[PDB]
Number of protein chains: 2
Amino acid sequence: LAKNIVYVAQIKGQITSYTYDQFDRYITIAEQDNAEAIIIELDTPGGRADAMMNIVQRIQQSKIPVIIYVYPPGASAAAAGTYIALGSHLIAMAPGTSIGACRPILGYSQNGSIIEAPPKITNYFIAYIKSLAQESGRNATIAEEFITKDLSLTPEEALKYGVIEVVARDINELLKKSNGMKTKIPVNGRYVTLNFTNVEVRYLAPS
Amino acid sequence: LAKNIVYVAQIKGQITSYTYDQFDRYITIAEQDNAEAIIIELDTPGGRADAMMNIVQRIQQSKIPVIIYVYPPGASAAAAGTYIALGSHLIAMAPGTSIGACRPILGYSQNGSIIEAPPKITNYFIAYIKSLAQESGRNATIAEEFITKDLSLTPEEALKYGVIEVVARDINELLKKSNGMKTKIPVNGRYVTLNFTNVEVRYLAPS
C-alpha cells in the first residue's frame, strides 16, 4: 500500500572531486526521503582514483540501494567508472554500452609513449578491484582482467560472466528485471530485496 | 626553516564514530603541519564496523604516512582494530601486545549463546580484510585466519608471518627500526621512504 520512490540521476564526464559531491548530494537526497533505491545513470571515461575511492565508499555506506546504470546506449563505465559500478548494490547496463578497460596509467609522456603505472601500484589496484568483486559476489577473475588485459565487455558478456546483474533498454525495463533481486552488497548489514511493484520514479536534476 | 616532525597520538577503547573524529582530527593536524608521519598508539578490543571502515579510508587518503603502533605493552588491536592496522602505512607492535581475533559476531542471544554473523556477511569481511592485506603486501592467508580461526598473534608471530613490519619497545626504537622503510601502501600514489634519522617527536593531546 505504501509508495516506493526511486530516484534517478545522471552523472556524465570525467570523475573528479566535484563528481564525488554530485554522488554525495544525490544519494543524501534519496536517503533523506527514505527512497527504495537511487539509480545513477553513469557515462564516464574515468578520472581521479581518489574521487573514485570516496565515491565507492559513499555508496557502500549508503542507507539505500544504489544502482549503477550504464546508460544511455553508447555510454561506458570505463576505468574509474568500472570501480563505481563494482562497488554498488546492483549493476545494470543498456545494450550498446561498455564496462572495463582499467589499466592504470600515470598519464601521457613527453614524446612517443603512454606512462604505465609501476607494478606495485598496479597490484594495489588489482587487489582493490578484486575486493569490490568479491565483496559483491561478482567475477573477480574478470575484474582483475579489466586491469591486466585492459579488458572491456559488452552488456551481454558482462551478464554472462557474472560481472553485472541486469541488461535493460531503459529505466522501466531496469525496474522490471531488477524487481525482486537482492542487493549484491549489504545495506545496513542486510541484503535487501528490491521492491519495484508500484513505484514513483523521480528525476533529480543538476544546475 | 623545514623540520622533520613526527606526531604521536593515543587512541584507546571501543571504536565508535567518535573514534573516527579522533583519527580525523589527529591526522588532519599532522597533514596541515606537513609532518613526516603520524604514529597512533592504538589499544582497542574492537567496535563498530562502519566507523572502522571510515577510519581505514581516512588513513588510506592520508597525505602523510600513518603508523599504527599497538602500544603500551598489554595493549591489543583486536577485531575492528586489526583492520585499522592492516589498512595503515606501517604497523609496529610493542612486546606483550596482541593483534587479530576478528571473528565477526553480532552479540549474545536469549540464551547465553554467541551469535555468529551469517556466512555472507562473514565472507564480505573476509574479502575486505584480505584486500587490506594484499594492498599492503601483508599476509592475506593469516589475515583471513584472524576471522576464520579467530587467530590472535603475538608481536614476534605477527612479524615472522609477514603481518606487521616492526616490533618496538618504545617510540625511539620504532623510529630507529622504521627509518628507511617504504610505506606498505601508497601516499597519494607513491610508496614513500620514511626518514627518521633526525626527527622532532610532538605529542598530540585529546581536546
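Throughout, chain B uses Swiss-Prot numbering, with the displayed residues spanning 19-225 in order.
Per deposition record, X-ray crystallography, 2.2 Å.
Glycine too: its Cβ is placed from the backbone N, Cα and C atoms.
Summarising the annotation, Swiss-Prot assigns active site, proton donor/acceptor to B:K138. Residue environment of B:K138 (mutagenesis position) contains 13 other Cβ atoms, counted within 10 Å of its Cβ in all protein chains.
Of all Cβ atoms in the protein chains displayed, 17 besides its own lie within 10 Å of the Cβ of B:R121 (substrate binding site). Residues or ranges marked as substrate binding site by Swiss-Prot: B:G64, B:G65, B:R66, B:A67, B:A119, B:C120, B:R121, B:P122, B:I123, B:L124.
According to its DSSP assignment, B:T62 (mutagenesis position) is in a strand. Around B:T62 (mutagenesis position), a 10 Å sphere centred on its CB holds 23 further CB atoms from the protein chains shown. Here the residue is the original one, but Swiss-Prot notes a mutagenesis experiment at this spot, B:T62 to A: Reduces enzyme activity by over 90%.
According to Swiss-Prot, the experimentally introduced change B:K138 to A is described as follows: Reduces enzyme activity by 99%.
Among the mutagenesis experiments that Swiss-Prot reports, B:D168 to A is described with the note: Reduces enzyme activity by 97%. B:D168 (mutagenesis position) has a Cβ environment of 14 other Cβ atoms inside 10 Å.
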Do me a favour and check the Cα-Cα span between B:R121 (substrate binding site) and B:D168 (mutagenesis position); whole Å is fine. 5
Rounded to a whole number, how many Å is the Cα of B:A119 (substrate binding site) away from the Cα of B:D168 (mutagenesis position)? 4
Chain A proximity: which recorded positions among B:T62, B:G64, B:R66, B:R121, B:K138 have CB distances under 8 Å? Answer 'none' if there are none. B:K138
Cα-Cα separation of B:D168 (mutagenesis position) and B:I123 (substrate binding site), in Å? 11
Over the residue list B:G64, B:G65, B:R66, B:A67, B:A119, B:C120, B:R121, B:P122, B:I123, B:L124, recorded for substrate, what is the maximum interresidue Cα distance in Å? 15
